Amino acid sequence: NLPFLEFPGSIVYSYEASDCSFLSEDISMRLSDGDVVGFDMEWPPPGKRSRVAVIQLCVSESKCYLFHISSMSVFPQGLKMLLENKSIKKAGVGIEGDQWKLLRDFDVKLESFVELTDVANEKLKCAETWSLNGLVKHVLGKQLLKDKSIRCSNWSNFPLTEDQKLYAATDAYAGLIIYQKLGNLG
């Protein structure tokens, strides 16, 4: 029985482009070169493909932002600038795939991403094929809620449910906590 990892801070939910751009600029304002944010994205599971519905940025243990882009008619210019900002690192798992997807879907280029599974392999001196949950268990001694019910829910539905918010926030939070753990190991 491993404890469940859960984002304990305030979840900021933004589903309008202007609001999102303002918040993103605020984030860029408070950070400087070298800083990192936890990062992840969600999207719903015949011929058409599913585009990114939510982008999560966890800046600290007390605050995580959920940007519901599927509810926005235009991709937030401020969010685009933050993501393409090479000064701010974005830590996640399978984050290169996220980069490709953002480019394909919105021509937004994620800069300075940090693939935590690579950092883990090099730090822990191993060659494993990880999963975010496996990384959480091994690195944090915690466990992640990963039931299809929420993980594969319809992320493009407005509004996001309370369970959807905590799950999406917790995933970006794990990225932030894992990054700090591995980056400051002794």
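Here chain A follows Swiss-Prot for its numbers: 37-81, 85-225, in order, are the residues you see.
A Cβ is built for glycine as well, from the same backbone N, Cα and C atoms used for every other residue.
Residues within less than 8 Å, Cβ to Cβ, of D76 (Zn(2+) 2 binding site) and separated from it by at least 6 positions along the same chain comprise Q95, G131, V132, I134, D137, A207, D210, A211, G214. If you look up Swiss-Prot, you'll see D76 marked as Zn(2+) 2 binding site, on the strength of experimental evidence.
What Swiss-Prot records for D76, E78, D210 is Zn(2+) 1 binding site, and it gives experimental evidence as the kind of evidence. In the three-state DSSP classification, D76 (Zn(2+) 2 binding site) falls within a strand.
While the structure shown retains the original residue, Swiss-Prot records the mutagenesis experiment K185 to A with this note: Loss of exonuclease activity. Taking Cβ-Cβ distances under 8 Å and a sequence gap of 6 or more within the same chain, the neighbours of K185 (mutagenesis position) are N172.
In the three-state DSSP scheme, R190 (mutagenesis position) falls into the helix class. Annotation of the mutagenesis experiment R190 to A in Swiss-Prot: Strongly reduced exonuclease activity.
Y206 to F appears in Swiss-Prot as a mutagenesis experiment; the accompanying note says: Loss of exonuclease activity. Long-range Cβ contacts of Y206 (mutagenesis position) within its own chain (separation 6+, distance under 8 Å): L184, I189, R190. Annotation note: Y206 (mutagenesis position) sits in a helical segment as assigned by DSSP.
Shown are the binding-site residues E78, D210; the one with the most C-beta atoms within 10 angstroms of its own C-beta is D210. Of the deposited chain, 3 residues are missing between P81 and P85, and the straight-line Cα distance between those two residues is 11 Å.
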